[PDB]
Amino acid sequence: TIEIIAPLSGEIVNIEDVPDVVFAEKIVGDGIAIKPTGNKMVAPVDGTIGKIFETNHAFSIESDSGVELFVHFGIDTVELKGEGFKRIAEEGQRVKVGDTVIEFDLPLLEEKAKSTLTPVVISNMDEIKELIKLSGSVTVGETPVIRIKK
Amino acid sequence: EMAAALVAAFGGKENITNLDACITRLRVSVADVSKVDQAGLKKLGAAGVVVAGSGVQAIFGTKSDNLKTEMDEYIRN
Ligand SMILES: O=[P-]([O-])[O-]
């Protein structure tokens, strides 16, 4: 069983309640969303960063266990052109759970972003036996948000 | 080439008035929405098509950003 640890602090939310049909319809994969309350996004698993958006607001990471995750901070946040985010890690960087990948300005994003809801989905759905979504509040790099098998 | 096909599906290179996207959605502006080939987008592997005002959105998945880079180069070259 693989435990996906919270990439940021906040409250878990249903991915179907995200104001974006591609995420809500899980076209980009399945997982959960998090209403953020902290100031940084860390690695939810031990693996390798794959790609960091040029606007430094979303990234891809592959766990050593073979799971591909995708973290997207807020909705339509690319329109902010990087304002409020600071890439701390590099693409291809090997990381351990909790390593910081990006730090953000919550108050500035809460005021300018259409929504700070942050989807954390698995783009590897066809390679996992089961996805158990958890509930409640999480603490960055500490509280598990999803449990997967095979 | 898929980029050229995407441009044709929107109507043509001159029918594109703007290019932009996010992580899983591609936004292409079109002068006439009646010239967008919704069926053509589906065959290109688009997961779905959404039109808002004069802006047209196509769901290519996470690789949507790849189409943006290829279309930007092909449309500018
Ligand atoms: O997928 P996105 O950048 O709203």
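Just so it is clear, chain B uses Swiss-Prot numbers, and the residues here are 400-476, in order.
Going by what the header records, the deposited coordinates were determined by solution NMR.
Cβ atoms are placed via backbone N, Cα and C, with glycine included.
Among the features that Swiss-Prot reports, active site, phosphocysteine intermediate is placed at B:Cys421, with the record citing sequence analysis. Around the Cβ of B:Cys421 (mutagenesis position), the same chain contributes B:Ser463, each under 8 angstroms and 6 or more positions distant in sequence.
Mutagenesis annotation in Swiss-Prot: B:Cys421 to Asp, described as Still allows binding to Mlc. Derepression of Mlc targets becomes constitutive, i.e. independent of PTS phosphorylation; the structure shown retains the original residue.
One entry in Swiss-Prot concerns the mutagenesis experiment B:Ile422 to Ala. Its note says: Still allows binding to Mlc. Other Cβ atoms within 10 Å of the Cβ of B:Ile422 (mutagenesis position), summed over all protein chains shown, number 27.
According to Swiss-Prot, the mutagenesis experiment B:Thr423 to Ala carries the annotation: Decreases Mlc binding. Spatially close to B:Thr423 (mutagenesis position) yet at least six residues away along the chain are B:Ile458, B:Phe459, B:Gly460, B:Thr461, B:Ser463, judged by Cβ distances under 8 angstroms.
B:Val449 (mutagenesis position) is surrounded by 13 other CB atoms, counting those within 10 A of its CB over all protein chains shown. Secondary structure at B:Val449 (mutagenesis position), taken from DSSP and collapsed to helix, strand or coil, is strand. Swiss-Prot documents B:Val449 to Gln as a published mutagenesis change and attaches the note Interaction with Mlc is hardly detectable.
The Cβ of B:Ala451 (mutagenesis position) lies under 8 Å from the Cβ of no residue that is in the same chain and 6 or more residues away along the sequence. The note that Swiss-Prot attaches to the published mutagenesis B:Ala451 to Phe is: The complex with Mlc shows much weaker association than the wild-type.
Record note (Swiss-Prot), mutagenesis B:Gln456 to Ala: Decreases Mlc binding. Interaction with Mlc is hardly detectable. The unchanged residue is displayed. Applying an 8 A CB threshold to same-chain residues 6+ apart, the list for B:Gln456 (mutagenesis position) reads B:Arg424, B:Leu425, B:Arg426, B:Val427, B:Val448, B:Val449, B:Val450.
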Close-lying mutagenesis positions around ligand 1 among B:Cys421, B:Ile422, B:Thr423, B:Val449, B:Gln456, where CB distance stays under 6 Å: B:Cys421, B:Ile422, B:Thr423
